[PDB]
Structure formats: structure tokens, C-alpha cells
Amino acid sequence: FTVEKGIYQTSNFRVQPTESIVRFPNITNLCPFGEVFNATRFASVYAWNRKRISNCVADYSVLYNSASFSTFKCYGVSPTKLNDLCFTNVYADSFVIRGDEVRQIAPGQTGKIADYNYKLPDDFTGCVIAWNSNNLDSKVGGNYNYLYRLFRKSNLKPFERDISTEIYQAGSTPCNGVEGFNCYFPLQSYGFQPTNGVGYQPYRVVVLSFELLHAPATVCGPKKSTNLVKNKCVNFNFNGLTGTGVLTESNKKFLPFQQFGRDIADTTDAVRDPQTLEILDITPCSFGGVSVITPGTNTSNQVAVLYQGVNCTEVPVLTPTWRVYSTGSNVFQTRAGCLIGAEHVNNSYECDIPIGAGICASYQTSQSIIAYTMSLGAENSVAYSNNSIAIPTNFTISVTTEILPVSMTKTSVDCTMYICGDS
Amino acid sequence: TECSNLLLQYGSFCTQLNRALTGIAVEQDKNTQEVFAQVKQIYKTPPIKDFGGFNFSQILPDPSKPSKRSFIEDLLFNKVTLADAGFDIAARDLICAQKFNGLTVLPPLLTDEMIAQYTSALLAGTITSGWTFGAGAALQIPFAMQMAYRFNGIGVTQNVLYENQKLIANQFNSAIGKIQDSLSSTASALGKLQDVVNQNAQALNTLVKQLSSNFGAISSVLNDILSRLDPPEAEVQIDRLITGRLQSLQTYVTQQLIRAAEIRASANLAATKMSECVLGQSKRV
Amino acid sequence: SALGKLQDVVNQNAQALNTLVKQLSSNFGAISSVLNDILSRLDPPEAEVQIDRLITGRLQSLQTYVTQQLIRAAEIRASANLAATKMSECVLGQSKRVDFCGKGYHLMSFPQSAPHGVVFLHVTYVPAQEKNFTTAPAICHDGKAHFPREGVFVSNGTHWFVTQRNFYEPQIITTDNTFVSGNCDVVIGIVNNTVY
Amino acid sequence: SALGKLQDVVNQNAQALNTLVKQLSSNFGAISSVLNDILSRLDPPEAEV
Amino acid sequence: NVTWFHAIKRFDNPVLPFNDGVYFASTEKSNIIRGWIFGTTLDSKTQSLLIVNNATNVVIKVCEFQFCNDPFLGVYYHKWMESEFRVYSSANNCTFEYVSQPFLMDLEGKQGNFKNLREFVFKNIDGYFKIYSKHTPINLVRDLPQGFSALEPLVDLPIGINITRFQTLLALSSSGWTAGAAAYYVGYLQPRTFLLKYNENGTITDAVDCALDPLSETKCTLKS
Ligand SMILES: *[C@@H]1O[C@H](CO)[C@@H](O[C@@H]2O[C@H](CO)[C@@H](O[C@@H]3O[C@H](CO)[C@@H](O)[C@H](O)[C@@H]3O)[C@H](O)[C@H]2NC(C)=O)[C@H](O)[C@H]1NC(C)=O
Ligand SMILES: *[C@@H]1O[C@H](CO)[C@@H](O[C@@H]2O[C@H](CO)[C@@H](O[C@@H]3O[C@H](CO)[C@@H](O)[C@H](O)[C@@H]3O)[C@H](O)[C@H]2NC(C)=O)[C@H](O)[C@H]1NC(C)=O
Ligand SMILES: *[C@@H]1O[C@H](CO)[C@@H](O[C@@H]2O[C@H](CO)[C@@H](O[C@@H]3O[C@H](CO)[C@@H](O)[C@H](O)[C@@H]3O)[C@H](O)[C@H]2NC(C)=O)[C@H](O)[C@H]1NC(C)=O
Ligand SMILES: *[C@@H]1O[C@H](CO)[C@@H](O[C@@H]2O[C@H](CO)[C@@H](O[C@H]3O[C@H](CO)[C@@H](O)[C@H](O)[C@@H]3O)[C@H](O)[C@H]2NC(C)=O)[C@H](O)[C@H]1NC(C)=O
Ligand SMILES: *[C@@H]1O[C@H](CO)[C@@H](O[C@@H]2O[C@H](CO)[C@@H](O[C@H]3O[C@H](CO)[C@@H](O)[C@H](O)[C@@H]3O)[C@H](O)[C@H]2NC(C)=O)[C@H](O)[C@H]1NC(C)=O
Ligand SMILES: *[C@@H]1O[C@H](CO[C@H]2O[C@@H](C)[C@@H](O)[C@@H](O)[C@@H]2O)[C@@H](O[C@@H]2O[C@H](CO)[C@@H](O)[C@H](O)[C@H]2NC(C)=O)[C@H](O)[C@H]1NC(C)=O
Ligand SMILES: *[C@@H]1O[C@H](CO)[C@@H](O[C@@H]2O[C@H](CO)[C@@H](O)[C@H](O)[C@H]2NC(C)=O)[C@H](O)[C@H]1NC(C)=O
Ligand SMILES: *[C@@H]1O[C@H](CO)[C@@H](O)[C@H](O)[C@H]1NC(C)=O
Ligand SMILES: *[C@@H]1O[C@H](CO)[C@@H](O)[C@H](O)[C@H]1NC(C)=O
Ligand SMILES: *[C@@H]1O[C@H](CO)[C@@H](O)[C@H](O)[C@H]1NC(C)=O
Ligand SMILES: *[C@@H]1O[C@H](CO)[C@@H](O)[C@H](O)[C@H]1NC(C)=O
Ligand SMILES: *[C@@H]1O[C@H](CO)[C@@H](O)[C@H](O)[C@H]1NC(C)=O
């Protein structure tokens, strides 16, 4: 409740963004979701088809809001966030599998399905969508149109498709064509029938494996792009690259396929506007520490504020929560930042409260806080001559005190007690 | 804000880190004050440079320059070159790569001009007053007579200086000239000062480069994690970055504390040299 | 604020301990910072996940505290080594090192014990009231150059004397005060005067 | 014990080095402290944890 | 070690491996080897890439297209004459086909000081095929010259297929046949760290192969 004379560091100040900016490529055609989802027939798990999606706007909200899907799981993104996210390319893969195999579809799994026909990567980023299609693609006699690969010489790599019907031979004895000893047809048909119990029923699965934030985005959300404003601290969003800073035209040279230019700390410090092919400079808005200069509280409650590192023109143009000193009339721009609430004077005195760069603050008489350039000492010209000497005719015995720390408190800490109190 | 609220669960780690760095920054101003502010009067050499034949022009201030630095002092300030960017001659924002991520450089309390004035006052006091200004009021004495006292201090009778005053002055003037030539030609003379600049710049760059690490998260970009994941699963990714970045900052601060201790020991030695070698004649070998 | 140095050591150690104790109130991502509450609420399997978060944070808090204490201890050791050196060279003897035992010419020092420290009372000699005199490096007497054995030649305007060079005590220039070396033709600034 | 000051430096460095090596036998919450054992028993997804 | 081939009866145009990329600089006229094949079957079974990079434009034709044993036009031009038509056997099926700007390499008849170092880096990875290119005006028609020049990216295509082999496409009876005076190199790319010197303009002016020799590795370690 009482603070001694000095200068104290207080919560940093920062220029908040004035407004948001959204910049997406302008496209209106919806993606062919109806083609992949409502296709007449789906391919087999081993013959899983991969349909490319590009140059379109995808409204993922409609897909997620449909209750017909028994499973809608996203592994690198949230389904809600998809609507606001701009992607490079999307691979929509469709196949029909047994219900029990839905778990194996998830990344990092294993099994005959996961090791012979369809394998996801460990770092998969995307959404998997499935829904029972027993009534759609099942028959009482057994809709054997859907097969899977049970025999394979070696495990397939992730996102690998095998169509060859070569007869595998686990127990050596390589045959071909007709089956026989140790050699069987690799593909086996499912018994997809309506009478089959849950899990054995066929399931239609569509999985999206889009890549994220690594290249000029092509497909992205049904959110209208806003106008472009520069030279202002604003929030920008270039194809899902959200951030905060002050835009500015740049003399940059991006190669035709370049969109983002990153910083040493892996931060984008220059962007290319998707709508107009121009390069903009990116710079997080101005910031700095806030130091309060005060004499003793019991000496006075008047204070001065230093916005260190930012020149004063910005401050009239935030975080500190008290924009009442902005009235000014005594704002002084020092090399250490803007100083508010202190009267600048040309008289130089001994430093009292250090501010930096040779500037010090003092509380003197009517009373006010002043800022000045510190004085190093009294000027003195020694009366040197080549035949003149000064000799002391008298003396003073001086006794001066010197204080030196010698020891500090001996402290012991019981590790277990501090971390695990009698537990 | 999402990351900031999570960071509150770690207590006062951030307050300790800021407090530790503030202690270092304040100590740097103390180090300079101890070494250079050893004289409470700003002595100035007389206009007539009759010092018994001794040339001090290359170490006395040059009024022509905007900064009253001696010829040799100018050479020293040119040999040492910054590494990242202006710390300085900055007329605007710091303009550094570190600035982007909450890292700022504070100007020293004493400007280079002020430190040069202190050096000038110490130098003017020595050549016009010998060692007296360090023990009390500056008592003028002819420089040749002062050198006679110095010779007595090393066991050589003062008649040796007077009978060889012209020779001794020439040797001193020649010796000073060689210092000027050495600094103008060689580059690694100020390796000690350059090492300090390089070490601090290198550590600061490592701290900034550490923001590009995933630390096991899906991405090293905080905004990307927030834009792609919902709060529940975003926190798991955010927490991985907090742990790594918090560990990175602690590593930086601990190294700075250890480096600051080394610099403080060096500054204490420089302050002792200023008192015992400049303000007096030392018999320590 | 005379003993600010000693107070700073006390405050820093107290502040460090308070920060260490305050770290026991941090979740570090756990459901609660109270270890008993976690145990009372959760079963072993789920409790371990929450307890492990506290262990990581508490352990990190202890390591930060100890590392700071080691760095502070080294600073105190350097101060103690300096104090021991001052005790030997300022109290157990008379030091010719400038400013090592106070400002001025050191005479003697007295130690005084203080909490977690030591105070030295440095007694120094400080010349007080100087006067201008005209001076010469040597005296030319009889074709010979005379130099002071221990002192400096001074003139009050009309007469020349020898004085010890720390206190004005003028004395007649005699053959006991000075010594001869060479003739008067080499010394720059030599002045004629009689050596008694 | 004349050279205790020199012996202490040797002991402190050796002790710290032994502590560093002994620290390789700690689980730190893993199933085992042996890295090869973890790899030999778990698939990459679980082994990473 | 970069293999050297003779672009000719003596058709040195085999199904070479495409191990994680290939380097295909060459100096010649008429573009000889204009097209290339990248896939895993290369006989219409799979959508084997059929990129032609002809005098007009780089017509990406990733179709399940048939490549006969010798899929060449056999044009004994300047010996302009044609023998048969097997460059494009037949399109049994297809997957995707893209046509770029109607550019034109310097394949046009010109030897002089051969400025035809049409350095191409064909790389296929992560379901993409990249055609980094550069037109360096070199002066020597003999073996590959000495110098430094970065290759700008040219084409990027989210194909998504798996590729394990590749083959080059030649557009050019056996009695007294004058073998064509054209050759191409096939370098191979392997995972290697390079220290790229970006000048003040964002153009790579120098590079260091961090595994070439101890001095290079020292430069890489010091990041200088
Ligand atoms: C510089 O110092 C010398 C010596 O102290 C001064 O010369 C001295 O002047 C005083 C007079 O002020 C003389 O004292 C007198 O003594 C004689 C006896 O010898 C006596 O008869 C007089 O009545 C008077 O009391 C002193 O003798 C004389 N010494 C010499 C060698 O001449 C001189 O005054 C000083 N000069 C200045 C500018 O201060
Ligand atoms: C100290 O010693 C003498 C004290 O008088 C001074 O140096 C000398 O001044 C005298 C004049 O009285 C000169 O002696 C004369 O020489 C000239 C030239 O030959 C002659 O014409 C005169 O009749 C007289 O004999 C002498 O030249 C001069 N220099 C020397 C070396 O004796 C002076 O006051 C003081 N000089 C020094 C170096 O301390
Ligand atoms: C990279 O970009 C910089 C800056 O654009 C290039 O700077 C070059 O600076 C010289 C200065 O003499 C220019 O030569 C001059 O050209 C101007 C404009 O025609 C003319 O008015 C001057 O009298 C002088 O002749 C040069 O044109 C300019 N280059 C470019 C492309 O603008 C620099 O050359 C580029 N490369 C490197 C390695 O820096
Ligand atoms: C050397 O410095 C000494 C000061 O530390 C000084 O001692 C002082 O001398 C004066 C003159 O007598 C004393 O004053 C007493 O006398 C005057 C005049 O009556 C008054 O102003 C004082 O109040 C007091 O009555 C000082 O008290 C005295 N101080 C001490 C500690 O003794 C010497 O005079 C100086 N010596 C020379 C030769 O200059
Ligand atoms: C003390 O040392 C000084 C440098 O060691 C020396 O300064 C030098 O003085 C000479 C003669 O004035 C200069 O010589 C030449 O420089 C001027 C520059 O315009 C030329 O135009 C003339 O031709 C010329 O004679 C040196 O340049 C000068 N150097 C500097 C840095 O000032 C002093 O002369 C010495 N002082 C004494 C009393 O001897
Ligand atoms: C000692 O001398 C200087 C200069 O003046 C004196 O110089 C002697 C050589 C002698 O001639 C003597 O008669 C003369 O008075 C003094 O410095 C001076 O102090 C006065 C104070 O008003 C100023 O007016 C002068 O500008 C100033 N000159 C310089 C170069 O500094 C000095 O005060 C004197 N010191 C003592 C202890 O007497
Ligand atoms: C010391 O300085 C004095 C004067 O400041 C010198 O005395 C002479 O002064 C006049 C002034 O017009 C000059 O013409 C003379 O040339 C000076 N002497 C010489 C040798 O130049 C005095 O010489 C200087 N040296 C000493 C030892 O006192
Ligand atoms: C697929 O079919 C059902 C109705 O048969 C419909 O609700 C759904 O919207 C369709 N999905 C798309 C993308 O058209
Ligand atoms: C966005 O609009 C501009 C002109 O209105 C157009 O040039 C640009 O091609 C549009 N973006 C895309 C991806 O077509
Ligand atoms: C500060 O001023 C108040 C008067 O209101 C006084 O009570 C108090 O003693 C003073 N404290 C100090 C440290 O001077
Ligand atoms: C300093 O002096 C000038 C005139 O020389 C005056 O105008 C100015 O107001 C003074 N500085 C301040 C901060 O008042
Ligand atoms: C402060 O920044 C403003 C731009 O906002 C600029 O106009 C002004 O010149 C700057 N002043 C100083 C002293 O740098």
C-alpha cells in the first residue's frame, strides 16, 4: 500500500487491432460433396476410390448437421472450425467395409484391413464420415459385389491401393491362377445381407485427408471476404492464416506459386493477398513495457508514466487501462520512450530516478515531477602550469563506513515434504 | 487469451523471469557507474598542452567530433560491431527480429557521450594532478615533476628522468603511436568485447528460434492450433507449447544470470584497475 | 537506507522463499492444487495423472529456487572473499592500494559486525587547504644540479625551500636536504639558488 | 587431508557425472527406463508416449 | 555420379527408376526427349504420367495411356520426315490432363554458343509432381559445365498417385542410320541438408552440401 521512491515496471501496453480482415479467393461453386456422398454405388475397400476436391467452396456445416452419419470424427481439426478454414487440396476416399472394421479405419490401428487394403497415417489430419448402407447395398442372397484383400505378401503403405489378383502363398509353394496348396484368391467377398446382425452389415465410409496451411490454398469456406485496409493495426486472415499486425505495401518478390513469407521464428512477416496478387508487409502492432515513476507515496501521490520503446506519436494514436494521461501538454519524447506527466527542463542535476539514455526524473518544487539530462559533476579546470604546484597546508581525518554482505540465511528444504506432503 | 489463461496455472514463473532480468539490467548500469563515475568533478585539461614534451593528443577529447571522444576512443568504437541490429544510433523503434515476440532492449543509463566525459575527466585529472585528485582535491603539479615521483615509486632516482626527459617523452609518444597503429590495423584486438556481444546475440537468437519448435504439438503456430481445434483438444496442444516455451525462457534467463555474474566480476576488476592503476601508482606485479 | 546492501540480501532470500511457498497453490493443469483433495476425489488410476502434473510443477519450482540460491550464494561468496581481503589488508595492516580501504590515504580501519555482514570504519588522511607555489625540478647552485632527497622545491615568490610533498613544511635548501647529480645544462626548468 | 581443496573438485565432478549416468535408470513415468525395451514391445503410436 | 545417355535406332530411352527425384539438364535442339513418363506400370495399366513439354506447352496427360515397346515418332528429321506414329499409342482410360501456357523452349535450331542448358529437376513426392526449371545460357556444348544457378519452380500438381518408376519419351531404317547428336543426364536426389545463401534479393547465390566433405560440414555447423 506504500511504494518507495523509484521507477517500477508495470503491465506492458500494446496496440489492439482496430478491425478484422478476411481475404479468401473468390469462388462460388460448391464442392461435389453430393457426388461423393450420394453416389449410386461405392467402391470396395481394396478398390477404394479417391476423388479429388479442388477449386470450390465447401460448406462442411451441412455434412456435420446430418444425423444419417453414424460416425463423424475429425482427428486434426474440429468439424465446426472447418467452415472457416482454407485448405490446399482435399482427397475424398470412399469405400464400403464391415461395421466391425470402422475402428480399424482410425489412424494408428492395425489388422487385416489396416495391413492389406487400407491404412491411414499416424499423423492423419482430416475427418472420417460413415453411415450404415445395409438397405441401400445389401441383398438377402448376399451382395457379394464388395470384396476385401485378405492375402498379401507384405503390408501396404498408408494410402496404398492394391488391385492385382496375384495368388499369394503363405506356405511357400508358389502357384498361380487356380487355387491350391497354401495359395488362395487374395480377395474375399463379404456376406452383406439384411439378415446379418449389426457390425456385419455393410457401412459406407467417406474420409477427407486434406493438407493444411502449407501451400496456396484452393478450397475454402463459405465465408465472405471483407475489404483490405493497410497502415492500421488490424486482425488479418489470409486463407485461414489468422493473425494480428499492421499491413503495408512491400517491394517483395514472391514466386508465382508463393503465398506466404515467414520469419526466423516461423511467423509470417509478408503475405500475398489471394484476391489481388500483391505482396503486403506484416508487422505485429507496437508494444512495450509501462514504467511508473513515483517519489515516495508519503512524499506525494503524483506520478509519471514511461511508455518505453515506442515514440510518443503512437500513444495519442489499449492495454494499460488508464487512457487519462493522454491529455498531455507535458509529454516528453525521450530516447527510452515517451514520458508522460513529467515537466522537461534544461537544468541538469544529479540523477535521482533513472529513466535511461542520460535522462533522470526528480520531484522538486508548486511541486511537480521533472525530467532532465543528468549532470556528471561540477565543472573544474585544474590550474596546471609547468612551474606551478599546489601543496596542502592542513588536513582532515575522515572516517567512512563500508558495508559488505558476508553470509545469507542457511535454508534447507525437504524435497519429498515440499512436493508430496505426507502422501 | 486461451494460452494466457492456461499460463496462469503455472503460478508466478513469469514474474520470477521478469524479476531476474530486471535485476540483470539494473546491474549493468551499476557496473558502468562503478568503473567510470569514480570522480565527482569533471576536470578538463588546460588549453596549453605544455606537459614536458609528452603527447596526449591521441587520448584527449577531440572537440571537432559531435561526441567528444579521443582519437583512440573512436578507433575502439569502430572495431566493435553489432551482430543482430541496432541496440545505439536508433532514432525510431528498436527494429530487431527479437522485438516481434515480447523481447525488448533497454538503453543504458549512461550514454556513450557521458562515459567519454568521465574518461576525459579521469584523464585530465591524471595528467594535470597526478594521483592527488583521487585522494582529495586535485593539486596541480608539472607533468615532468609528476613523472619524477613515478620514477621514485619504482626505485629510480628522479635525476634519471630529468636527465633523460626528452628521450623518455619520445619513447612514450612513440609507444602511443604504436597503439594507434595496432588498433587501426588489427581486427581481433577487442575480442573480449566482441565475445560478449556475440554471446548475448547468439543466446537471444536461440530464444527466438525456439518459437518454431512443436515440442510434440501438431503445430508450432499458436494461431493455427486455435483455428483448427476446439477448446477441449486445443488445450492439450497449447499446453505442449507452453511447457516447451516456458522451459526455453528459463534456460535463457539462467544463462543470462550466469553471464551477468561473469560480467560483474569483470566490471569489479575494471573498477579496481581504475582506482589502483589510474588514480594511483600500483606496486602490485 | 545506510544498510541497504545487507537488507537486500535478507529481502531477496525472503522473497525467494515466499515465491517457493506460493507455488504450492498452483494447479499446473491439475484439477486442484491440493494433493489431499485429488486423492479424496479420484481413484488411483485417474489420481496419478493429476498428481503427476503437480509433481512436475512442484519439482520445477524447487529446481528454479535452488538454481537461484546457487547463483546468489556465489555472489555472497565473492562479497565474503572481498570482506576477508579487506579485513586482512585494511584492519590487519595499512594498505597502499588506492580506494581499497576508503577514499584518501588509508591510515587504519576498524571492523564492526552487522547482521549477515561486516562494516568497516576506514580512517583516511585527506589533505585540506592547498596553496599555489612556484616550483622547480632542481636547483643550480655551483654548476651542480641539486635534487630533493625526499620532497619538492617551492618558492613563496622570493625564497626557495624544500617541503615534504604532502604537507607544507618549508625548510632551507641544504646539502642534507638534496643530492647532486651532474651539471645544470641538462635539466629543463632548473633555477639558480644557493644551497646552504 | 592436505589437498582437500583439490580432492573436492575431483569428487564433485565425479559425483555429478555419476548422478547423470544413474539418471538413465529412471522411468520418469514410462513403462521402463530401457529405450530398446519400449520399442521392442510397443507400436510407434504407443511407443511415442 | 550422374548417368549419361545417348538420345538417338540406338534408343537409349529405358524405364529408368525415379528414386526420390531426378535431375535432367541437357543442351540440344528440337527438344528430342520432350516428353517423360512417371508411374508404376507405364503400359496403360495405371495412370502413368505422360508429360510432353512440347514446343507449345507442357501438356500434363496423367492418363492410363499405352506406351508401346518403342513409343516414338521415329522422325528422321533433317536427315523433316516421319517413319511411324507411336508417340501416343492409345488412351485406354485417363485420370487427369492439364495444359499450361503455350510457351516455347529454345529447342529451336540454334547451336552457336549453346544457351540451351534447360536444367530441369523433376521431383515427385507426397502426391505431387514438381518441374523446377531454369534456362542457363552456358557456352560449352561438351559435358555439363561449371557454375551455380538456382532452379525456379514451374509446375505443382496435387496428383495423389503412387509412382515407383519413370521413362523418358523420344520422338526420334536401320541401314546407314545417322545416330542423333543429342544426350541427356539423369541425376538422382537423396535426402541431404544444404546451406542456401539468399542474397539481398531472395535469390539463392551459393549453397553448401553439408555432407560433401569436412570443410562443408564445418560451414554447415557454424551456419556460415
Ligand atoms: C619567503 O620566506 C622567507 C623566509 O621565511 C622570507 O624571508 C624572510 O622575511 C622575514 C620578514 O617578513 C624576515 O624575518 C625578519 O628576520 C630578521 C632577522 O633576520 C629581523 O631583523 C626582521 O625584523 C624580521 O623579523 C626573515 O629574516 C626573512 N628571511 C630571509 C632569508 O630573508 C620571505 O619574507 C618570504 N617571502 C614572501 C613573498 O612571503
Ligand atoms: C643558473 O646559472 C647561471 C647563473 O647566473 C645562469 O646561466 C648563466 O647566466 C650567466 C649570466 O650571469 C652567463 O654567464 C655569462 O656568460 C656570458 C656569455 O659567455 C658572458 O658574456 C657573461 O659575461 C657571463 O660570463 C651564462 O651564459 C649563463 N649560462 C651558463 C651555462 O652559465 C642562469 O641564471 C642559470 N642557468 C641554468 C642552466 O640554471
Ligand atoms: C537486387 O536488388 C537491388 C535493388 O533493387 C539491385 O540494385 C542495383 O543497384 C544499382 C545501383 O547502381 C543499379 O544500377 C543502377 O541502375 C539504376 C536504375 O536503372 C540507374 O539509375 C543507376 O544510375 C545505376 O545505373 C541496378 O539497376 C540495381 N539493380 C536492379 C535490378 O534494380 C541489385 O542489383 C539486385 N542484385 C543484388 C545482388 O543485389
Ligand atoms: C586545520 O583544520 C582544522 C579544522 O579541522 C582547524 O582547526 C580549527 O581551528 C579553528 C580556529 O581556532 C577553530 O575554531 C575555534 O576557533 C574559531 C575562532 O575562535 C571558531 O570559529 C570555532 O568555533 C572555535 O572557536 C576550530 O574549532 C578548529 N577545529 C578543530 C577540530 O580543532 C585548523 O585551524 C587548521 N589548521 C591550519 C594551520 O590551518
Ligand atoms: C602531438 O601528436 C599529434 C599526433 O601524433 C601531432 O598532431 C599532428 O601535427 C602535425 C603537424 O601539424 C600534422 O601534420 C600534417 O597534418 C596536416 C593536416 O591537415 C597537414 O595538412 C600538414 O601538411 C601537416 O604538417 C599531423 O597531421 C597532426 N596529426 C593530428 C591527428 O592532429 C601533434 O603535432 C603533436 N603535438 C606537439 C606539440 O608536438
Ligand atoms: C591557484 O592558482 C590559480 C590561478 O591563479 C593564481 O595562480 C597562481 C599561479 C598565482 O599567480 C596566484 O597569484 C594567482 O592568484 C587559481 O585558479 C583561479 O581561481 C580564481 C578564483 O576566482 C579564478 O578567478 C581563476 O579563473 C582561476 N584560474 C584557473 C586556471 O583555474 C586558484 O584559485 C589558486 N588556488 C589556491 C589554493 O590558491
Ligand atoms: C614553461 O612555461 C613558461 C611560460 O609559460 C616558459 O617560459 C618562457 O615564456 C616565454 C613567453 O613568451 C617564451 O617566449 C619562452 O620561449 C618560454 N621558454 C621556452 C624555453 O620556450 C618556459 O620555457 C616553459 N618551460 C619551463 C621548464 O618552465
Ligand atoms: C445424401 O442423401 C440424403 C438423402 O438421401 C441427403 O439428406 C443428403 O443431404 C445427401 N448428401 C449430399 C451432400 O447431397
Ligand atoms: C478474385 O477476384 C479477382 C477479380 O475480381 C480475380 O482476378 C481473381 O481471379 C478472383 N480469385 C480467384 C481464385 O479466381
Ligand atoms: C511517510 O510520511 C508519513 C506521514 O504521513 C509518516 O507517518 C511516515 O513515518 C513516513 N514514512 C517514511 C519511511 O518516511
Ligand atoms: C530550454 O531553453 C529554451 C530556450 O533556450 C526554452 O525555449 C525551453 O523552453 C527550455 N526547455 C524546456 C523543456 O522548457
Ligand atoms: C514518431 O513516429 C511517427 C510516425 O507515427 C513519425 O512521424 C515521427 O517522426 C516519429 N518521431 C520520432 C522522434 O522518431
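Note that chain D carries Swiss-Prot numbering, so the residues on display, from first to last, are 943-991.
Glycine too: its Cβ is placed from the backbone N, Cα and C atoms.
In Swiss-Prot, a published natural variant is listed as D:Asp950 to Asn, annotated In strain: Delta/B.1.617.2, Mu/B.1.621. According to Swiss-Prot, the natural variant D:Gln954 to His carries the annotation: In strain: Omicron/BA.1, Omicron/BA.2, Omicron/BA.2.12.1, Omicron/BA.2.75, Omicron/BA.4, Omicron/BA.5, Omicron/BQ.1.1, Omicron/XBB.1.5, Omicron/EG.5.1. Record note (Swiss-Prot), natural variant D:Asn969 to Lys: In strain: Omicron/BA.1, Omicron/BA.2, Omicron/BA.2.12.1, Omicron/BA.2.75, Omicron/BA.4, Omicron/BA.5, Omicron/BQ.1.1, Omicron/XBB.1.5, Omicron/EG.5.1. The unchanged residue is displayed. The natural variant D:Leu981 to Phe is recorded by Swiss-Prot, whose note states: In strain: Omicron/BA.1. For the natural variant D:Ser982 to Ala, the note given by Swiss-Prot reads: In strain: Alpha/B.1.1.7.
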Neighbourhood of D:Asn969 (variant position) by C-beta distance under 8 A, where only residues 6 or more apart in the same chain count: D:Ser975
Euclidean distance between Cα atoms of D:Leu981 (variant position) and D:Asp950 (variant position), Å: 41
Intrachain C-beta neighbours of D:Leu981 (variant position), sequence separation six or more, cut-off 8 angstroms: D:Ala989
Integer Cα-Cα distance in angstrom, D:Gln954 (variant position) to D:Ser982 (variant position): 37
D:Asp950 (variant position), number of other Cβ atoms within 10 Å: 10
Per DSSP, three-state class assigned to D:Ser982 (variant position): helix
Cβ packing number for D:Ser982 (variant position), 10 Å threshold: 9
For D:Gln954 (variant position), the number of other Cβ atoms found within 10 Å of its own Cβ: 10
